[PDB]
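J.: Below you will find the structure I want to go over with you.
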Amino acid sequence: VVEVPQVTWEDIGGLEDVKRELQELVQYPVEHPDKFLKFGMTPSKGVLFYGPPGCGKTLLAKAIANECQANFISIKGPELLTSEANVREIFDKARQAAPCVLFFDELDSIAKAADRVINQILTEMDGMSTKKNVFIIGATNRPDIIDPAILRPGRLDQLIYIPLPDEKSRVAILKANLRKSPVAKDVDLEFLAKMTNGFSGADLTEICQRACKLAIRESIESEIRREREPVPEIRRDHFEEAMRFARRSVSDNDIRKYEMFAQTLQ
Ligand SMILES: Nc1ncnc2c1ncn2[C@@H]1O[C@H](COP(=O)(O)OP(=O)(O)O)[C@@H](O)[C@H]1O
Ligand SMILES: N#CCC(=O)Nc1ccc(Cl)cc1
Ligand code: NA
């Protein structure tokens, strides 16, 4: 299915550096078209996100579409295998869907025949002007194996690091995930942030989902009882139980590799 996504910049905790750089990447061509003439800038054709898994790459690709009132078409790495006109049939359906975001997910896998399902993507890329109104976003957890041809000028213009959330970003992920839940006043997410060092956004969302299931499973069983003879809330004790089921999903060793990779490019 092809639609305009529903997630907004507001559903994303942290990453505010990336957020304002993404906005001006798409807002500048349309808010000052009258200065993109004078000096002769050809607008951005694409970006590439890299970093640990479950830290917001897919959400910023949807949020970019929601901001541009664009359709979103999401194709996932291994399903490109049967088979080269696949790379031409998804591109035509995105051209058909303009204005559109084409999202290439999980193809660190492709980076190890498969040889030129890459080159068919690079040739499809170079043969699609900015005038078609398609914006390509790619994502990977293996930044050590990008073939640097996809980042040559004319293709995926920028490479952006989407890292594990620091203490201040965990408070914002928790707040953004519960923005529309009735959470009890005794709940302190600042304290929940200090206790979740190394947790990804995915991990933080899970903890939010378990406390939610408990607070309403408790709701059904109680007035099922108090009918034998007013909104309920998620409380501090629902979050306590929900944390026995809680530990990180990204290892310390792989956290060092990402930190080494991002840091060497300043
Ligand atoms: N920065 C964030 N703010 C709020 N929720 C997040 C954040 N990062 C991850 N999540 C949660 O984890 C889920 C998976 O994230 P996703 O963006 O698909 O990760 P990636 O694409 O980096 O593998 C999201 O749907 C969301 O529930
Ligand atoms: N060792 C090894 C490879 C591995 O399994 N994962 C991995 C590879 C690169 C980065 Cl930058 C992060 C994690
Ligand atoms: Na991932």
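All residue numbers given for chain A refer to Swiss-Prot; the residues shown span 468-549, 555-584, 596-712, 727-763 in order.
Determination method: X-ray crystallography, 2.4 Å.
The backbone N, Cα and C atoms fix where each Cβ goes, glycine too.
The annotation ATP 2 binding site is assigned in Swiss-Prot to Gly521, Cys522, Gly523, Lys524, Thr525, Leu526. Recorded in Swiss-Prot as a mutagenesis result, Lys524 to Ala carries the remark: Impairs catalytic activity of RNF19A toward SOD1 mutant. Does not inhibit interaction with RHBDD1; when associated with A-251. Quoted from Swiss-Prot, the note on mutagenesis experiment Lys524 to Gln is: Impairs ERAD degradation of HMGCR; when associated with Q-251. The note that Swiss-Prot attaches to the published mutagenesis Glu578 to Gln is: Does not inhibit interaction with RHBDD1. Increased interaction with CAV1 and UBXN6. Impaired autophagic function. Defect in ubiquitin-dependent protein degradation by the proteasome; when associated with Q-305. Increases interaction with ZFAND1 in an arsenite-dependent manner.
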J.: Other than its own, how many Cβ atoms are within 10 Å of the Cβ belonging to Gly523 (ATP 2 binding site)?
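T.: Its Cβ shell of radius 10 Å holds 25 other Cβ atoms.
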J.: Would you mind working out the Cα-to-Cα span from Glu712 to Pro727? 14 residues missing in between, answer in Å, no decimals.
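T.: Both gap-flanking Cα atoms are 18 Å from one another.
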J.: Specify the count of other C-beta atoms within 10 Å of the C-beta of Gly521 (ATP 2 binding site).
T.: 19
J.: Out of the recorded positions I have (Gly521, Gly523, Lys524, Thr525, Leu526, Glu578), which ones have their Cβ sitting under 6 Å from ligand 1?
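T.: By the Cβ criterion, which requires under 6 Å to ligand 1, the hits are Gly521, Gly523, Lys524, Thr525, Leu526.
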J.: Please compute the Cα distance from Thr549 to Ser555 in Å; 5 residues between them have no coordinates.
T.: 5
J.: Residues near the ATP 2 site, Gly521, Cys522, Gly523, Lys524, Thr525, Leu526 excluded, by Cβ within 8 Å of the Cβ center?
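T.: Same chain, not in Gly521, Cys522, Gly523, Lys524, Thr525, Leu526, Cβ within 8 Å: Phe516, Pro520, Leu527, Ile645, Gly684, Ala685.
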J.: May I ask for the distance between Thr525 (ATP 2 binding site) and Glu578 (mutagenesis position), taken between their Cα atoms and rounded to an integer number of Å?
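T.: Per the Cα atoms, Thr525 (ATP 2 binding site) and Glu578 (mutagenesis position) stand 10 Å apart.
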J.: To see if you understand the setup: which same-chain residues, six or more apart in sequence, place their Cβ under 8 Å from that of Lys524 (mutagenesis position)?
T.: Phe516, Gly518, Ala622, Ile645
